[PDB]
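Take a look at the structure below.
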Amino acid sequence: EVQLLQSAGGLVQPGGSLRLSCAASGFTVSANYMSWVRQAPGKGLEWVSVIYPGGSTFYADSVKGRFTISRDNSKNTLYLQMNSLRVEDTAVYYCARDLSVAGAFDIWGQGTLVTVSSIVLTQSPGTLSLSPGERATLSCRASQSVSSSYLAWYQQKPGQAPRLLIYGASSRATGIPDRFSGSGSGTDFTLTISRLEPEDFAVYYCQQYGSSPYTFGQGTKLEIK
Amino acid sequence: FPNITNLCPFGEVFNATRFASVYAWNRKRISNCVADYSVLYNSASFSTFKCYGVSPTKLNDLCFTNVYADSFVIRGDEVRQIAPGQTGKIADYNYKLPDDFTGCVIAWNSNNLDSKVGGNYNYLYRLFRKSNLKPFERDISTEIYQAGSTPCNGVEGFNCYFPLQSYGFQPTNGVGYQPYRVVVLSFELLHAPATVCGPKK
Ligand SMILES: *[C@@H]1O[C@H](CO)[C@@H](O)[C@H](O)[C@H]1NC(C)=O
């Protein structure tokens, strides 16, 4: 029963100082990769920071220097200090462990919301409103044509945290039903859901890793005609 | 010095046949011979001859006590992490450069010589460790890195993961996904009388 709890639901004054918190529930933070990602509501997800075992820090390309992530083994925490914050920085700040090669972001946190004052990866199909009883196709193309197994898929849920469906586009994660399939190579990948169930109508994202800062898809939502 | 002691085996380092992967980096000490470096800067096949230390022109006027050649097969744009002080997935749990790595670093270009239509699965690289490696050190012990607090007696499962992952190489564009070959020539400063000077008169 791995759990990742967060507590950052507080409004911030202009140029204010905040401190987020991600805990652990059984796995030591000193032996596994950790990552902070931004949900960016109204658009696709994006990357913020990565901490390796050891304690070398990697930050995103858009932001340089100002972000300050810190690791505390004494209290088993993955703190992130938000310094003076500017406009258009309101989003969710998910945190998750990283096993990029073998399982990408298997478990996530819960989420939060921070307010303000007062590789080219694209995914083709779109909404594709359908009905239960058949299959569907979702296509995720890339501009760099990552070779074999550096792309994964995620599933959102209204109000919940993102989940893992398939890692490396070859094998699904544990607990995933056998109704999810994936294939493709070279430039684009295809994913298919067979025998649509009511607990399946959710937004699907395709993410790339093992390269320059990680990028997610814009977002494919499924709806009933 | 006499007329010629012997030709250095240094050419074999550049143009051998079988190379070791990054997890098990191989070394070769160059014994007493007359230094042959004039054939390096004159070759057009080299494109990453950037190195900090002595001048890249007064190579024949050097008398370093002992020289080592280290070889590994790190791939693509991951090469640039080899520098006087860096951190990353390669220079954290693998080949690490100190601030006194006097010498040079050389990169190659990959082709069909080191590739397979089916693919390459005999190349491994460290991905999980617990601390940063000291300079010029290796850690070869691969059972479990113990991500979680649960016992990891040798059963594959949750919180007990393998620390080695195989490279995946396929014929692609090749900008950053080809089996590049990187060697490092490392010099010493003073522990014994100099033996590898390269004058002739
Ligand atoms: C290897 O290649 C180099 C340069 O391409 C060449 O000078 C040399 O003769 C070749 N053979 C050996 C045994 O080094």
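We number chain B the way Swiss-Prot does; in order, the residues shown are 329-529.
So this one's electron microscopy, 4.0 Å, going by the header.
Any Cβ shown, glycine's included, is placed from N, Cα and C.
What Swiss-Prot says about this one:
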type: DOMAIN; residues: B:334-527; note: domain 'BetaCoV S1-CTD'
type: VARIANT; residues: B:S371 to F; note: In strain: Omicron/BA.2, Omicron/BA.2.12.1, Omicron/BA.2.75, Omicron/BA.4, Omicron/BA.5, Omicron/BQ.1.1, Omicron/XBB.1.5, Omicron/EG.5.1
type: VARIANT; residues: B:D405 to N; note: In strain: Omicron/BA.2, Omicron/BA.2.12.1, Omicron/BA.2.75, Omicron/BA.4, Omicron/BA.5, Omicron/BQ.1.1, Omicron/XBB.1.5, Omicron/EG.5.1; complete loss of interaction with host integrins
type: MUTAGEN; residues: B:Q493 to Y; note: Reduced host ACE2-binding affinity in vitro
type: VARIANT; residues: B:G496 to S; note: In strain: Omicron/BA.1
type: VARIANT; residues: B:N501 to T; note: In strain: 19B/501T
type: MUTAGEN; residues: B:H519 to P; note: Increased resistance to human covalescent sera neutralization
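Taking the recorded positions B:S371, B:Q493, B:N501 in turn and counting surrounding C-beta atoms within 10 angstroms, the largest count is reached at B:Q493. Checked against B:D405 (variant position) by C-alpha proximity, the recorded positions B:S371, B:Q493, B:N501 yield B:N501 as the nearest. Between B:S371 (variant position) and B:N501 (variant position), the C-alpha separation comes to 25 Å.
Within its own chain, B:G496 (variant position) has B:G447, B:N448, B:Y449 as residues 6 or more apart in sequence whose C-beta sits under 8 angstroms from its own.
Each residue contributes its Cα atom, and for B:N501 (variant position) and B:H519 (mutagenesis position) those atoms are 47 Å apart. Cβ neighbour count for B:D405 (variant position): 13 (other Cβ atoms within 10 Å of its Cβ, all protein chains included). A Cα-Cα distance of 40 Å separates B:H519 (mutagenesis position) from B:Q493 (mutagenesis position). Its own atom aside, the Cβ of B:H519 (mutagenesis position) has 7 Cβ atoms within 10 angstroms in the protein chains shown. In the three-state DSSP assignment, the secondary structure recorded for B:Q493 (mutagenesis position) is strand.
Note: B:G496, taken in sequence order from the recorded positions B:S371, B:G496, B:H519, have a C-beta within a distance under 8 Å of a chain A C-beta.
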